[PDB]
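Step one of this worksheet: look at the structure below.
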Amino acid sequence: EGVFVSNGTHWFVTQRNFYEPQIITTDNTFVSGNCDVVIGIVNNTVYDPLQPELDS
Amino acid sequence: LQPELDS
Amino acid sequence: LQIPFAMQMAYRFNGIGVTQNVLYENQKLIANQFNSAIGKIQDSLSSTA
Ligand SMILES: *[C@@H]1O[C@H](CO)[C@@H](O[C@@H]2O[C@H](CO)[C@@H](O)[C@H](O)[C@H]2NC(C)=O)[C@H](O)[C@H]1NC(C)=O
Ligand SMILES: *[C@@H]1O[C@H](CO)[C@@H](O[C@@H]2O[C@H](CO)[C@@H](O)[C@H](O)[C@H]2NC(C)=O)[C@H](O)[C@H]1NC(C)=O
Ligand SMILES: *[C@@H]1O[C@H](CO)[C@@H](O)[C@H](O)[C@H]1NC(C)=O
């Protein structure tokens, strides 16, 4: 849901009609295939919450 | 989560 | 509000239940269908009084 945006130093996702920056994760994103095809794509981390919990 | 129970 | 046009089309697709990655994976093909369909309008209007 919503749009990727950057403040220059960082990347966030927000809903479309009211600015509310959230960290980008495997919760608020979905994957579709490898990087090569998409025009205008950029590199960043996308966080994945489960890792530190399996490491508990 | 099924494969992660290797932890 | 300005937005890049290929992102506006991802919202239009999302309004008809097609998941937005289906645009980007096919962006050049969709652009060429639209560009071709516009050409057919000119020929249709030029010929068909
Ligand atoms: C982009 O957003 C990040 C996260 O809010 C900003 O980083 C924080 O900056 C403040 C000072 O403005 C610091 O107190 C925090 O410790 C920083 N946190 C992190 C996680 O780095 C960043 O400053 C913003 N950049 C711009 C240009 O607005
Ligand atoms: C995003 O990261 C990838 C690596 O994970 C970058 O790909 C490499 O980029 C350098 C510099 O252009 C090339 O010399 C390598 O041959 C690239 N490797 C691959 C696997 O393609 C990629 O350029 C980054 N994207 C951007 C826009 O910076
Ligand atoms: C945006 O368009 C300019 C040319 O107008 C081009 O140089 C640039 O690479 C484009 N950037 C993206 C992200 O498509």
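We're sticking with Swiss-Prot numbering for chain A, so the shown stretch reads 1092-1147, in order.
Header lists the method as electron microscopy, 3.6 Å.
The backbone N, Cα and C atoms fix where each Cβ goes, and this holds for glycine too.
Under the heading of natural variants, Swiss-Prot lists A:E1092 to K and annotates it as follows: In strain: Theta/P.3. Cβ neighbour count for A:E1092 (variant position) (all protein chains, 10 Å cutoff from its Cβ): 9.
For the natural variant A:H1101 to Y, Swiss-Prot gives this note: In strain: Theta/P.3. The structure shown keeps the original residue. In the three-state DSSP classification, A:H1101 (variant position) falls within coil.
Quoted from Swiss-Prot, the note on natural variant A:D1118 to H is: In strain: Alpha/B.1.1.7. The Cβ of A:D1118 (variant position) has 12 other Cβ atoms within 10 Å, all protein chains considered. Taken residue by residue with DSSP, A:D1118 (variant position) is part of neither helix nor strand, so it is coil.
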Listed variant positions with Cβ under 6 Å from ligand 1, out of A:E1092, A:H1101, A:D1118: A:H1101
Other C-beta atoms that fall within 10 angstroms of the C-beta of A:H1101 (variant position): 11
C-alpha spacing of A:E1092 (variant position) relative to A:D1118 (variant position), in angstrom: 10
